[PDB]
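Below you'll find the structure, written out as C-alpha cells, and then a few comments.
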Amino acid sequence: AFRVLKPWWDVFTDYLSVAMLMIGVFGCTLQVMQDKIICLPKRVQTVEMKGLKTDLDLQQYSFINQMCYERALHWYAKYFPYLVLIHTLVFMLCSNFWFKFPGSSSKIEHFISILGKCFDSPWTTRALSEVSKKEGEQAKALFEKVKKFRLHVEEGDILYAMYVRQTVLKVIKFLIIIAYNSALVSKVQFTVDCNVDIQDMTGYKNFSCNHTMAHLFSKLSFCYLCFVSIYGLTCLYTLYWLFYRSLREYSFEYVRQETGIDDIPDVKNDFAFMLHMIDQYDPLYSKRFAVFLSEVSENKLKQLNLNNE
Amino acid sequence: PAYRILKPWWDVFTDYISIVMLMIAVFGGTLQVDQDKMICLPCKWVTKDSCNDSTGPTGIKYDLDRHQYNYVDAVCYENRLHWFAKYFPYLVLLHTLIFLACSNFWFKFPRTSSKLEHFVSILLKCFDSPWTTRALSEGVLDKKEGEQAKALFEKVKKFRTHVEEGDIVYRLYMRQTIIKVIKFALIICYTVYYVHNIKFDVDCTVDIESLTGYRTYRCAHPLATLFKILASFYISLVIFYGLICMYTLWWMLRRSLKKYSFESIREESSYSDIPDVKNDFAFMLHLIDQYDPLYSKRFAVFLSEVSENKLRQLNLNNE
Amino acid sequence: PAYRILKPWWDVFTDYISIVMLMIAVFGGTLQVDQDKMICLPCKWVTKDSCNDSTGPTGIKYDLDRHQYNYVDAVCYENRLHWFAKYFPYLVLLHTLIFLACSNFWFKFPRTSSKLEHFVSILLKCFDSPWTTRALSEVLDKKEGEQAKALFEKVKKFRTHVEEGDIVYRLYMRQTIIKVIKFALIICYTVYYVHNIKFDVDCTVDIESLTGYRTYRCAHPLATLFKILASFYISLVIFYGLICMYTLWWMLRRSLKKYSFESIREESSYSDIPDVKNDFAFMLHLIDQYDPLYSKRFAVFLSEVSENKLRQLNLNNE
Amino acid sequence: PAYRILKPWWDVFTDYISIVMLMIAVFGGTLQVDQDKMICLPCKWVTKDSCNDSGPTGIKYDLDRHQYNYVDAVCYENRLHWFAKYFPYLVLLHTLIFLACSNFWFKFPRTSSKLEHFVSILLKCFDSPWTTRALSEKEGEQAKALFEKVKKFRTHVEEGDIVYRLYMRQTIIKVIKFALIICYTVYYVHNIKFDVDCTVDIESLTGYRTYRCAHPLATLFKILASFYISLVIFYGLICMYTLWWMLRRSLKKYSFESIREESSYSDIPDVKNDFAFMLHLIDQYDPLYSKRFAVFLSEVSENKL
Amino acid sequence: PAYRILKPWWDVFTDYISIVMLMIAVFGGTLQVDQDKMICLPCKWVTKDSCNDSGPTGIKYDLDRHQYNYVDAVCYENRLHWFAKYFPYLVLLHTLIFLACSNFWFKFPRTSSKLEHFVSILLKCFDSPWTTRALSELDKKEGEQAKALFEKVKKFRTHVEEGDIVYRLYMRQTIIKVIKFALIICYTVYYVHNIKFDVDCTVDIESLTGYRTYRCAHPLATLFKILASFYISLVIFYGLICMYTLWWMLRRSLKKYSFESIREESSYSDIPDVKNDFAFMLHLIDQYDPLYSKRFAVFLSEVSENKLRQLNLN
Amino acid sequence: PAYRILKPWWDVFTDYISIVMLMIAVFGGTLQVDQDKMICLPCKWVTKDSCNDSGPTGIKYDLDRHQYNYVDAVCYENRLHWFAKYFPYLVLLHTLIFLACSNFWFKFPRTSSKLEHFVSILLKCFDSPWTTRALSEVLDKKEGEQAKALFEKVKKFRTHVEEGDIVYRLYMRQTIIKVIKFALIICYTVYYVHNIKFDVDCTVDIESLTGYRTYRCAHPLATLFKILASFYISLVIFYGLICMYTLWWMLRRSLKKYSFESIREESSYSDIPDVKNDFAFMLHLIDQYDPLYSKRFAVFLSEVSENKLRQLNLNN
C-alpha cells in the first residue's frame, strides 16, 4: 500500500476530486431530464385584467423553446456539468501521476519496504537506546540493504522533479479553471432574451425566455468554484513546501542533536525528497532510519557482531 | 470493520442518524428533481397589487395558454418561493456530508490513521494471543508462540514510545466534536428559524404583465406540506445528533482522557507494576473501555515488567 | 451471518415480516411519488355547498383551463384528502425502520455486541473442539490437550466476565416491550384510520375567486389500491404482534436469568456442572431455542470434574 | 449453498419455475404501475342503458381533458374486473408464498440445525478415505472420532421426524395452493378484455351515462395470464408427482438392504424417521453418498477399525 | 466457475451469444413498454371504405385528444401484426429457453453430481504430486493421498461407465437447441416483413370517433426491424455453432475413447480404453485442454499402482 | 486480476478507452430512448415547395396536437439521417466488438488453458522460497522436492507450448482486426459526422393527412449528439494510435524468439538457452509488464540451476 507515501494534501485533493465528480454527475442528471427553457413572445399582438393571447400552438411553443435553447442560451449554461466532468476526470488522472510511474513505483515500494523493515528491526531501537546473535546478522543484512538502496536511488533525480511537474500542472489547471469559471459564471442567468428569426414560422421574432435550472446551475457553479479554490490553495501550499525548502538535501542535524552519533552523511536528491515525504507522514521513521544511515554506526555494529561471533 | 472497536455507542448512533439524514436528503433531492413545481393562477380582480377576492356557477376564463402558465410558474417559483423550500434537500445533504467528514476525518487523516491502525492491529493480536490467557490464568510452551509473544511484547513497548509522546488523536477528536456541536447549533438555529417559510399558498407579484397580461398570481406549492414534514423530521434528527454530541463533549470534558490509570487492573491482577499511561494512548484506551473493558484488561498485562520477566525466563527454559 | 445461532424462530419470522413490510413501504412510496393524483371535477349543481348529483347527451362545459384544473387538484389534495391516504407508505416505512432498529439494537450497541461476539466465539470454539466429543463419548494429542486446556480456561474467564453482567437480558426485555407497544399503537391508529382511504371524496376549499366553483368531486385513483395495501399491512403487523406476544410470554413464563443444567448432568456422567445465571444463562437459553446440542456439548466445559479428567488424560498422554 | 445435496430434481426445477413466476409478476407489476389505464369514450347513442352503436367529420363530445381523465379513473375503478387490475399482485403474492413454503424448510431453526448437522457430517465423512477400504470389502484416530460423531448424531436425529412431517406439510400446501390457483385463474382469465363497456352514472359531472372503454394492457396481461397458468400447471404436475413419490413407499423407513448385501458389512440396521427421510433424499440426489456413508453406520466396520 | 473445464469453445460462444440476445431482448422490452405506440390520423377522404387521400391550411379532423388516444389504442390492438408487438417477448422467451437448455446440464441432480465429482477428481489429479512423479517416470502423506486418489479414480470409472446419462443429456440438449434454432429462423424470417412504419387500420369505430379508416405511423418500427435483423444474425451464428456441435457428436462415437495415442506417447503402455459416459467426459476435457486428460490418465494404469504400493512401503 | 501480468500498458489503456466509449454508448442510448424527438413546424408560405421566409401576430397552422405528433414521427423517420438516429447504437456495437476482440484471447479455451497454466506457474515461482534463494545467489526436504517438481513442470510446459504458436497468432489477429476496425470507424464517422444537424427541412408528402407538403424540423439532441460524436472520434483515434503502436510492436522485434542474453549476463547462471514461439511471446509480454518476473522465472529454466538444486538436495 502506497497510502503511507500519500501525504494529507494528496488525500484531501482525492476527496475533493470525488466531490467534484459527484457534483458533475448531479449536474449531468439535471441537464438530462430537468433542463428546460420557457420562452414567451415579446410584444404580443379594482380593474379587470385579461390575458394576452399569442395565438400559438403547443408545437410552435416547443419550437420556440428549443430554437432559443440552441442559440440564445450561453454555451456555459448548457455544458457546465460536462466541463466539470471532464476537468475532474483530468484531475483524478493527474492526481496519481507520481504514483503510477513504473520506475517511480518500484522505487517507492523499495523505500517503504526498507523503512518498514528497519522500523520492525529491533537493532534500530537497541542502538538508539544504547547511544542515547541472529538479530545482529539481520541488522547487518539490513545495513547492506541500506547501502544498496543508497547506491540505487540517491543518484537519480526523477522523483522530486516529476512531483514538481505534477504540482505545477495542478496549479496551472486550477488557475485556468478559476479564470474561465469566473469569466463565464455571469452568463448563467435566469431570464434571457432570444432574438432568433423564426418570424416566417411563429409570427414573432423576439422572445423572452427563462432557464428554469439557471439558479441551481449557478449554485452548482459556485460550489464547484469554491471546491476548485480549496484545491488550488492546497496545491499552492504544496508548491510553497516544494520550493521553500530544498528537498534535494535532507539535513539529519536533528538526529545529530538527539543521537550522540555525528558522522551521519546528509542524504541527497530523491533520498532527501522521500525522507521529506515520510517526515510529513511520520518523522519518527526518519530519525530512526538516520542511525541506520551512518557508516560509523555500521562500524560499531561490525565491532559488536565480531565480539558476539 | 476493524475500526468498530474505536466507535462507542455515541459514534454508532451518530453514524446511523447521519445515514437516516442522508436518506432524507436523497429523497428530497429526487422529489425536487421529479415533481417540484408551482401551480400558479392569476388574480382576475386586483386592488393595488392584491387580489380583490370579489344561475349555475361558471368557470373563470383567464385567456392564458399552457405555455404562459408554465412561464408564470417558472417566474414565480424563481422569484417568490422561499429559498429554504428550494434548497432544503441540498442543504440537508451538505450538512450530512460535513457531519460524515467530521466523524470520519481522523480515520482518513494519515497522521492519526497510522496510530489508529497500529493500535487496532496490536490490540486484536494481543486479544487473541494465548500468553494473555495464560497470564490472566495466574510450565512449558510452544516455540512459535514463544517468539510471537516476544515480538508482541517488544512491539507494544515500541508503540508506547511512538504514541505517548504526542496527543494528536485526542486533539483531533476534540476538534471534531467541537465542530460537530457548533454545526448542530447553527443548523438547529437557522432551520427552525426558516422552517415556517415552507407554505402551500404563496402570492407572487412578479410584474410580467407585458408577456402574460396579469401582475399578481396565487400559486400553490404542492411539495410544501411533505417538505415541512421532512424538515420537521430532519430537525428532530439534528436535535438527537446534537444531544449525542453534547454528551460526547461532556464525556471528554468531565474526565481527563489523557491519563488512564490501571489501578483497578493492577489490583485485581497479580501484576501491580503496570504503569499509568497517558496522552493519546490513554485516550484510545478510554475509547476501548467505552467499547469493551476486556480488550484493555487483556492488553494491560503486556505493559508489566513482571510478565515480560516471566516470558523471558520461560523462553530461556524453552531454548 | 455468524449470529444466526442467536436468532430463534420468532426473530427470523419478524425479520422476514419486516422485510415484506419494507417491500410494501417502498412500493407505496413509488406509487405515491409517481401516480398519486386527484382528478377533481367541479359540481355545477351546488345546493348549500353540496353536490346535487342531478335529445342526444351533451358534455358539460366547465370553462376551466388545464391549469385551473391542476390548481383544483393540488388544493383539494392538500386540504380535503385525509393525511392517512397521503402518508400511509411513509408511515409504514418509518414503522418498519423502527422495528428493524429495535431488532438490531441488540447487535449494534457496543457493550452487548461485544458480549455476544465473545459468546459466539467461545461457543463455536467449544462446538468444534475435539475434547467435548470424547466428553460426549464418556484419546487426545499433546496439541489437542493444550488447546483444550486453553479453551477450558477461556470458558472460565468468559464465565467470570459475562455472568456478572445483566445488560443483554435487559436490552432484549426493552426491545421486546418497545416492539409490543409499537405494534399496539400501529394497529390502533391504522385500523382506526383505514376507512378514511376512499375513492370518491367531496372537496370544498373556497377557491371561487380563482376557479369559479365552490365545491368539487374528487376521485383519488390509488386509494383503493392503498386500501388493500393497508389491509395487507395490518395483517403483517398482526402476525408481527402475535409473534412478539409469544416472545413476551416466552420471556415471562420463566426466569431466563437462571439456567439449570440438571438434564445434562443426569444424562452425561459429569454431575457437577454449576447452574449458570444472568446474561450467560439468557444467551444459553437462546442457543437452546436454536439448537440444544450446542449448549449440550458446551456444558462439559463448565464442569470441574471434566477439567480434572482432561488434566489426568493429558498427564497420561505425557 | 450447502443444501444443494438436499435438493432433488423436483426441488430445484420448481424453484426455477418459482423464479420465473416472479419475473412475470415484477414485469406485470411494472406494467400495472406505469401504463395500466383505460381510454374511455362516451357513447352518444345509448339504448337500454347500453351503447346503441347507431367526407366524414369527427364527433364532438364537448368534454374537457380533465373530464376524460375523471371518466377514465371512475370506469377503471368501477367497471374493470378486479382480476385484470390485480393479476400481477396476485401472481407476486402466490410466488412469495411458494418461495416461503419452499424455503421455510431451511429457515425454521429446528430443521435448519438438523439439516446443517447432517450435511456437515455427511460432507466430512465423504472426505474421509477409509470408506474406500470399507466398501472394497493419525488417520485411524480421525476415522474413530468421525465414527463417534456419526453415532452420536444418529442417536439424536432418529428420535424424531420433524423434518419429514414439515416436508410433507410443505408439499401438501404447495399442491393445494396450485389447485386453488389454477381453478380461480381458469375461472377469471376470460374477464381480461381489451374493450369493455363502463356504466358508472356520472351524468351530473360529465353529461354521459355510458362509455365504451379500451384497456391497453389487456391482451398482454391475457397472454401473461396464460403463461402463468402454464407455469402453474407444470408446477402442479411436479408437486403431484412429489405427493406420489412421498406416498410411494415409507420414506420414514430407509432400508440399507442393497448396500449391506453388496458390501461385506451386512450388520447395517434399518434407519428410521428424519435420518431415514434425509438418506432417501440423498439417494434421490446421488446413491453414491448413501452407499459411501453406510459403512460408518455399521459396527463391524468399527470392528475392522 | 467449476464447470469451466467442461465448457468448450462452442458452449462459451453460445453463452455469449445468448447473453447478447438477452441484452437486446431487454432493450426491446423496455422500448416497447415505454416508447411503443402508433400515431394514427384519420383519412378524411374515403373510397369504398379505404383511404382516397385526395398558402396551405391544415386539415381540421375535429377530434379531441382522447378520441385520438382511443383511435391509437384500438388500431394498435386490432391492426398491427403480432410480431411487431411481441417481438421483444419472443426473443426474451427464446433466449431463456436456449439458456435453460444449455444450463440444464449442471442443474439436473444426477448429471450435476457426476460433473461436479468429476471436476473435483480432475482438479486434484492436476494438483496431485504423484501425477508429477508418474509423468517423470515419495513422502508417506503424499503416498497416502495418491493411493486414495487412485482408489477414487477406479471407483469413479466403475460408477460412471455403467450408464451414459450425461452423454444422452448433452445430445438431447444439442438436438433441442438445433430444432429451436430452425423453428426460430423460419418463423422470424417469415414474419420480419410485417414490421412496417405505415399501417392502415379499418377498425370501425365510426360511432365513437366519426371516421372508419385511419393511417398510423409506428415509431418503433425501423428500430424493431433493425433489432429483428440483429437477432436473426445472432440466431444464425448460434445455429451454425450448434450444427457444428451436433456434427462433432455424430461423426465419431464419443462413447468410445481410444487411449492409444497417450499410451503410446507416454511411458505407460497399459492405459485402459475408457468407454461410455467417462469417454464422453474425457472428450469434453480434451476439447478444453489435452494436458488435463494427459495428467489425469496416469492414475488409470495398474502398473503405476504397483509402483505406488512399492514406493509406499519403501 | 490474476491476468494483469499479461496485460501491458497499451492493453490497459485500450481497456480504459473502451470503458469510456461504453459510457458514451449508455449515455447516448439513454438520451435517444428518452428525449430524442423532432419538433417540425409547417412552412406556411412555400415557393416551389421551398420555405419562402418572407404588433406581430402568431401564425395559425390549424393543426391538432396529434397531427403535429404524426408530422414529427414521419419527418423523424423519413428525412432525418440515419447517422443522427443510430449513432449511440453504432457506438455501443463498435465498443462491444472492441471488447470482444480484446477478450477473445481471454475466453477462447485453447489459448485460455495455456494462459492459466503459465500464470499459475509464474505465481508459484513468484512465491517459491527456493526461487528467492536462487535469486540471492540449506533447505527443507519437502521444499526441495517441490522445487525439483516445479523444474519438471517448467520443462514439460516448455515442451507443451513451444510446439505451437496459436497464442501469438491469436494476439496478432486481434490486433490486426482492431486496427482495421478503427480505420473503418474513423472513415465512416468523419464522413457522416456532418449529417448531424439541428435544422432539417423535410418533404414527406402527407398533405392528404395534415394539409402541408414541406416542413422544417429542429432536432433537439443534435449539437449534443454532434460534440459527443466528435469527442467519441477523439477516443477512437487514441485507441487506433495505441493499436498501431501494438502493430509496430508486432514487427519491431520477432516475438517468436525472445533471447535471454541480458538475463544470463547479469546472473551467475550464464548457460540458459533461448525460448521460442508462444513461450517467447508470453515472456515478452511479461517483460512488458515487469522484467523482474521473467528474470526470476529464468532460474527455474536453466540446467546449471537444475544441477545446483540436485547437489543441494543431495546435501539437503
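By Swiss-Prot numbering, chain C shows 15-68, 92-175, 231-410, in order.
The way this entry was determined, per its header, is electron microscopy, 3.1 Å.
Just so you know, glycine gets a Cβ as well, placed from its N, Cα and C.
Quick look at what Swiss-Prot annotates:
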- C:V40 to D: Abolishes activity in hypotonic solution (MUTAGEN)
- C:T44 to D: Abolishes activity in hypotonic solution (MUTAGEN)
- C:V47 to D: Abolishes activity in hypotonic solution (MUTAGEN)
- C:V47 to K or N: Impairs activity in hypotonic solution (MUTAGEN)
- C:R103 to A: No effect on anion channel activity. Impairs channel selectivity, so that the channel is also permeable to Na(+) ions (MUTAGEN)
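Structural mapping of features recorded in Swiss-Prot.
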| residue | record | Cβ within 10 Å |
| --- | --- | --- |
| C:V40 | mutagenesis position | 14 |
| C:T44 | mutagenesis position | 11 |
| C:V47 | mutagenesis position | 15 |
| C:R103 | mutagenesis position | 12 |
Discussion item. Spatially, and counting Cα to Cα, which of the mutagenesis positions is closest to C:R103 (mutagenesis position)? Options: C:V40, C:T44, C:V47.
Written reply: C:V47
Practice prompt. Taking chain B as the partner, extract the mutagenesis positions from C:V40, C:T44, C:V47, C:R103 whose Cβ is under 8 Å from a partner Cβ; order them by sequence and answer 'none' if none remain.
Written response: C:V47, C:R103
Fill in: Unmodelled segment of 55 residues: Cα separation of flanking C:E175 and C:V231 in Å
12
Worksheet item: How big is the gap, in Å, between the Cα of C:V40 (mutagenesis position) and that of C:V47 (mutagenesis position), rounded to a whole number?
Response: 10
Worksheet, complete the sentence: Under a three-state DSSP reduction, the secondary structure at C:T44 (mutagenesis position) is helix
Worksheet entry | C:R103 (mutagenesis position) - helix vs strand vs coil (DSSP) | helix
